[PDB]
Amino acid sequence: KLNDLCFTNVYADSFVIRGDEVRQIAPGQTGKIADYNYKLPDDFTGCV
Amino acid sequence: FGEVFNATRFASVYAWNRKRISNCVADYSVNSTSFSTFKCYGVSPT
């Protein structure tokens, strides 16, 4: 339903990551990747 | 923990191995050995 809106401050966060840690990135994840390299807020609003 | 997850053999699933633990001081961050699954239910792993 996204194209129905006028968004605000759109940011696309780009990188590369191993296929063995696809599931590590989410709002409320833990572990070495999502704690030491990247981090997602717990009230996140966006697309992965 | 070392022999507890790293030894010669574990028993089967129906014939499983049980161990009794108490009277010590613990850590969860000794994750260092890749875990294809790490799920803590009812209490936060952090």
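Quick note: numbers on chain A are straight from Swiss-Prot, i.e. 386-433, in order.
Just so you know, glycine gets a Cβ as well, placed from its N, Cα and C.
The secondary structure of A:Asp405 (variant position), as reduced to three states from DSSP, is helical. Quoted from Swiss-Prot, the note on natural variant A:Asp405 to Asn is: In strain: Omicron/BA.2, Omicron/BA.2.12.1, Omicron/BA.2.75, Omicron/BA.4, Omicron/BA.5, Omicron/BQ.1.1, Omicron/XBB.1.5, Omicron/EG.5.1; complete loss of interaction with host integrins.
All protein chains shown were included, and the count of other CB atoms within 10 Å of the CB of A:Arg408 (variant position) stands at 10. Swiss-Prot gives this note for the natural variant A:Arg408 to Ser: In strain: Omicron/BA.2, Omicron/BA.2.12.1, Omicron/BA.2.75, Omicron/BA.4, Omicron/BA.5, Omicron/BQ.1.1, Omicron/XBB.1.5, Omicron/EG.5.1.
All chains included, 13 other C-beta atoms sit within 10 angstroms of the C-beta of A:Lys417 (variant position). Swiss-Prot gives this note for the natural variant A:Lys417 to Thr: In strain: Gamma/P.1.
Quoting Swiss-Prot on the natural variant A:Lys417 to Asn: In strain: Beta/B.1.351, Omicron/BA.1, Omicron/BA.2, Omicron/BA.2.12.1, Omicron/BA.2.75, Omicron/BA.4, Omicron/BA.5, Omicron/BQ.1.1, Omicron/XBB.1.5, Omicron/EG.5.1; May enhance affinity to human ACE2 receptor.
In this structure the C-alpha atoms belonging to A:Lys417 (variant position) and A:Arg408 (variant position) are separated by 12 Å. Neighbour count (other Cβ atoms within 10 Å of the Cβ, all protein chains): 10 for A:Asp405 (variant position).
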